[PDB]
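Asks: Mind looking over this structure? Questions follow.
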6 protein chains.
Amino acid sequence: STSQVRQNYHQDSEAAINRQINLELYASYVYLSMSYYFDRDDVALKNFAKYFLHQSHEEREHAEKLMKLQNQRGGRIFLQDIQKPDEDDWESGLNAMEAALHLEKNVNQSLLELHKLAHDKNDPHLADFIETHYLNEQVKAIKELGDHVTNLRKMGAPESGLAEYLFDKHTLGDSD
Amino acid sequence: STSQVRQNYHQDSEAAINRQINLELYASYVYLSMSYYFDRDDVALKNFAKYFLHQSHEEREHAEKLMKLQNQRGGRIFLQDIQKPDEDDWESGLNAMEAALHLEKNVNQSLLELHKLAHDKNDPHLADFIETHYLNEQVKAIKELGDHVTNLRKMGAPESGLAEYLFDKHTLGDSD
Amino acid sequence: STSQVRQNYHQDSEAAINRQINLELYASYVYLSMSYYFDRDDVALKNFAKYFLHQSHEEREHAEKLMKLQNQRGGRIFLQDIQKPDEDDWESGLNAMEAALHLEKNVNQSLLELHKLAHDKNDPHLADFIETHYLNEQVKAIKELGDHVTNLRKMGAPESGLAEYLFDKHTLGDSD
Amino acid sequence: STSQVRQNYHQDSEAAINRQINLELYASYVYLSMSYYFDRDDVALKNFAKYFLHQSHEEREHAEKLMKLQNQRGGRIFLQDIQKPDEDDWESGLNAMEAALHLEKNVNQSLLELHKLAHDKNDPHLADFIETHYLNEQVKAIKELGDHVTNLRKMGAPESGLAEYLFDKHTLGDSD
Amino acid sequence: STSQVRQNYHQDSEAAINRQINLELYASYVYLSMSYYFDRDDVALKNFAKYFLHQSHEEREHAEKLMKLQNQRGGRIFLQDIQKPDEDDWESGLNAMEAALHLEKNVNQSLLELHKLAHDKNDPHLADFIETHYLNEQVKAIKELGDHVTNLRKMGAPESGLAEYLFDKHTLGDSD
Amino acid sequence: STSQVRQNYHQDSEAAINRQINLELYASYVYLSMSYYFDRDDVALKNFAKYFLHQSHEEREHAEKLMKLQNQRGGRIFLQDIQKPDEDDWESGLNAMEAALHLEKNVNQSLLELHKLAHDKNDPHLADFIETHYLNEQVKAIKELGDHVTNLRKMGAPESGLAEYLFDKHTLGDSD
Ligand SMILES: O=C(NO)c1ccc(C(=O)NO)cc1
Ligand SMILES: O=C(NO)c1ccc(C(=O)NO)cc1
Ligand code: NA
Ligand code: NA
Ligand SMILES: [Zn+2]
Ligand SMILES: [Zn+2]
Ligand SMILES: [Zn+2]
Ligand SMILES: [Zn+2]
Ligand SMILES: [Zn+2]
Ligand SMILES: [Zn+2]
Ligand SMILES: [Zn+2]
Ligand SMILES: [Zn+2]
Ligand SMILES: [Zn+2]
Ligand SMILES: [Zn+2]
Ligand SMILES: [Zn+2]
Ligand SMILES: [Zn+2]
Ligand SMILES: [Zn+2]
Ligand SMILES: [Zn+2]
């Protein structure tokens, strides 16, 4: 019937965790697609590609985390298909980064709704889990991407390819 | 009258912290009893005993933590007697572990009610304290114990003593 | 209009973050004033002064943290004047420490109201941010100051200067 | 029209590389599903789970490799959806391992057909790429899984849970 | 009926070991209560608190030792409730230390009666066990506490709080 | 009446030291405001922000130095409010740097007037103090800022955002 370890875990919490798992997996797929878009010889921005590939591994980690939680709280995982990304040819580093920002805002909205739920089903554990392991990472992600979009713009992207080249070398070539 | 450092600390929060202190102490007493049950020469499962003794020290730490919080927020401690454990002869490693799971679920329920309170008396500090120092530890504890019960069962406990022996050597003989 | 990274950040949250920034800056100014009060040759309590100077740097850090959050969540900073401290001549180590306790209780009250808000505007990120980076630090601060006031009193402050001297050497001369 | 770096890369080779990319991603999804099946508290086989999680990361690496090749030879990637695994509840370690063997045999068959192609479209580079980076890994994988199935069987799986427990400790607890 | 390892262990010896176990646990509870009495912000004597907390851990060790002996000699443990301490508000460091001395004298009297028994039931093992693991520790404990009471008195406790403060810094701030 | 350590310290010297303290604090506030202006996601110049934040800490140090001198020479500190910066939105790195130059020239003018005073009230100690701890630092500051303004201009600021980006990476990304 129910697992020996289930307790205060509501069914809406569970379904939302499966949906969120599928979502994070989706984000990883998107970031992968963008990554190898910038690996293409007619784009050739190694640091853009490394960057998005890192983001893709991070998303995969987020999903696996959520699955570990599902099993943890006594819930049951159910995997769904992983929707192909909306694009196969992202136009530029700037455009890829804007799509990034929109994606991260999506995932953040989903996580905020999930926290609303865990709070309404009076599930504190799930609440503070979402808080400490996802929310801040989502704010930091959205911030980083916003700064990148701002700089790419102030430089003259996507008009000037010199811009995206320099941004690739001087911003994505060191740090996180 | 009231301590110089009291602030936003409600009286129900306080009484609940004293009750929770007594509860954690109780859990330590139980874990001790089980520990030295498995030290008995007619049981002789050194790793079961070490395991539960560790859990007992951990519970003692939880209590002392809660007392430090009471003094912290301006509350006053009041100690109550420590009820002897429901059993003096736990039947098997499997049964001891099941009683463990039930106990941890009790303590978790109490902590969740306490968080409900700290949230209703609009005490955020107490809320996130409960969250970060107890709730996750309680989920992890319940999970670990549930996995152990599952394995002891799948092996053939308590019917086969060979089982409990092997579980003692291969699962409780390394790790946490 | 609105920043690319804004999301679930309410305007009351923002104004409250600017007010809190100004408040933390104020606390730093106060702690500075007290510090160099105890640097005066007619007071001459090097450890009291070092202590309050440390507290002042800490407050400055709190403010800068809050500004980083404002920019983070898509809000906009607005700096206000920094009100001079209520006193230019704090009477004794004991009195300075009591004013300290009152100040920390003020800042704590403000932070608790801000958390109430972030919870009412359903802003979990801001909620748990306040929780993990400020609330506990505020409880610990109020506790430390309360203990100090208690000891200074039990010793005979401010009546006996021998007291404040000894407290300066044996309590503020080692540790945090 | 065509990339500056394309050369001797046939269109069937390309489409087959996109199909193979999607396939490897699928295998990673399957291995993930199995992994966290064995993380469930009513299964509780940490080493089975770690094992399949490793296999999942490996599959992800295989896919990313194939994408790097696509971009390398002048081809263009096209991502497709990732089909959910045929099962959400794998019965036992033994059954999960048998499904594993069948999957690896599928992927191997696909890779062998792809090598047949690269040989028929006289694409040596693609031929020896498939050879050195995939074929041997596929034989080794199928062998390992076959040995595991053989041992789980000879032990008495899935009938005896004691078996799967021991296999989990003594075979999946050390080595690769 | 009787354990395979029982030998020369009399029933009065056993009951006395269970009573002594409960007693040592009681002493640990008392020392804990005193400890966190001195953690209270209106007392604020960190070293008094650390001291009594150490004593509490030591008492817990004494109890666990006695349980290990019970199981050792073929006896059976029976746990009883742990009586709350006679006080919830110990007046001063001096008074807490006097209550300490009285407690240690109680425990010593009990242990001496137990040795009388082990000698009358001609149980040498139990006799020299009590001798080497408890009696000296009890004399040293009573001595230490007596010296502390003497110094607190000669200083002017509990009248002068300056006294207890200094004693806290200069005697309980270093050594055991 | 007057401090035991006062000597050759004129009252105009004192009032000027309090005014200068308030001024340095003001400069720190300004530099802070600029710093977190460049932390804004729609500006996003991490190195500009780090730079001005460093300058802000430096100014705070200057103030604390002056307070230490006041107490040193037998004077008495009097703290005044800290005027909010003239701007909340500095336009560009170039404009922020120009406002910087103007500010440093202000502080330098004030310090030069203060040295004129210490020389007219025949206060050599104060004279050479101002000389060795402030004047050179002020010339170096004004020089550095002037060079920065010159380079930002020669590059094409604020017209070209590419400029400010590059200046941020190649000039503010290494050194002081
Ligand atoms: O009275 C209510 N609804 O009708 C109510 C009471 C408490 C909360 C709350 O704790 N939100 O975080 C929300 C709604
Ligand atoms: O039958 C044939 N030609 O008439 C034939 C048979 C095998 C190959 C081959 O192995 N290519 O790699 C090529 C041609
Ligand atoms: Na939290
Ligand atoms: Na000079
Ligand atoms: Zn994510
Ligand atoms: Zn993300
Ligand atoms: Zn609520
Ligand atoms: Zn506990
Ligand atoms: Zn527990
Ligand atoms: Zn603060
Ligand atoms: Zn503070
Ligand atoms: Zn593969
Ligand atoms: Zn494979
Ligand atoms: Zn004892
Ligand atoms: Zn003792
Ligand atoms: Zn300056
Ligand atoms: Zn300056
Ligand atoms: Zn002259």
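Shown for chain D, in order and in Swiss-Prot numbering: 5-180.
If you're wondering, the header gives X-ray crystallography, 2.6 Å.
Using N, Cα and C of the backbone, Cβ positions are placed for all residues, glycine too.
The following feature annotations were taken from Swiss-Prot:
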type: BINDING; residues: D:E28, D:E63, D:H66; note: Fe cation 1 binding site
type: BINDING; residues: D:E63, D:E108, D:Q142; note: Fe cation 2 binding site
type: MUTAGEN; residues: D:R23 to A; note: Abrogates interaction with NCOA4. Fails to localize to punctate lysosomal structures
type: MUTAGEN; residues: D:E28 to A; note: Reduces iron binding and oxidation rate; when associated with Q-87
type: MUTAGEN; residues: D:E108 to A; note: No effect on iron binding but the oxidation rate is severely reduced; when associated with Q-87
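Help me see these features in their spatial surroundings.
Replies: Annotation note: D:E63 (Fe cation 1 binding site) sits in a helical segment as assigned by DSSP. If you draw a 10 Å sphere around the CB of D:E63 (Fe cation 1 binding site), it holds 24 other CB atoms from the protein chains shown.
Over all protein chains present, the Cβ of D:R23 (mutagenesis position) has 16 other Cβ atoms lying within 10 Å.
With a 10 A radius on its CB, D:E28 (mutagenesis position) counts 24 other CB atoms from all the protein chains.
Annotation note: D:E108 (mutagenesis position) sits in a helical segment as assigned by DSSP. Around D:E108 (mutagenesis position), the same-chain residues six or more apart in sequence whose CB sits under 8 Å from its CB are D:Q142, D:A145, D:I146, D:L149, listed in sequence order.
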Asks: Distance between D:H66 (Fe cation 1 binding site) and D:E28 (mutagenesis position) at the Cα atoms, whole Å?
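Replies: If we compare the Cα positions of D:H66 (Fe cation 1 binding site) and D:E28 (mutagenesis position), the gap is 6 Å.
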Asks: Would you mind checking how many other C-beta atoms are within 10 angstroms of the C-beta on D:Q142 (Fe cation 2 binding site)?
Replies: 19
Asks: Note the Cβ centroid of D:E63, D:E108, D:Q142, the recorded Fe cation 2 site, then list each other residue of that chain whose Cβ lies within 8 Å of it, in sequence.
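Replies: Here the nearby residues are D:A31, D:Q59, D:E62, D:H66, D:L107, D:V111, D:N112, D:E141, D:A145, D:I146.
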Asks: Report, in whole Å, the straight Cα-to-Cα distance of D:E28 (mutagenesis position) from D:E63 (Fe cation 1 binding site).
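Replies: Here the two Cα atoms lie 6 Å apart.
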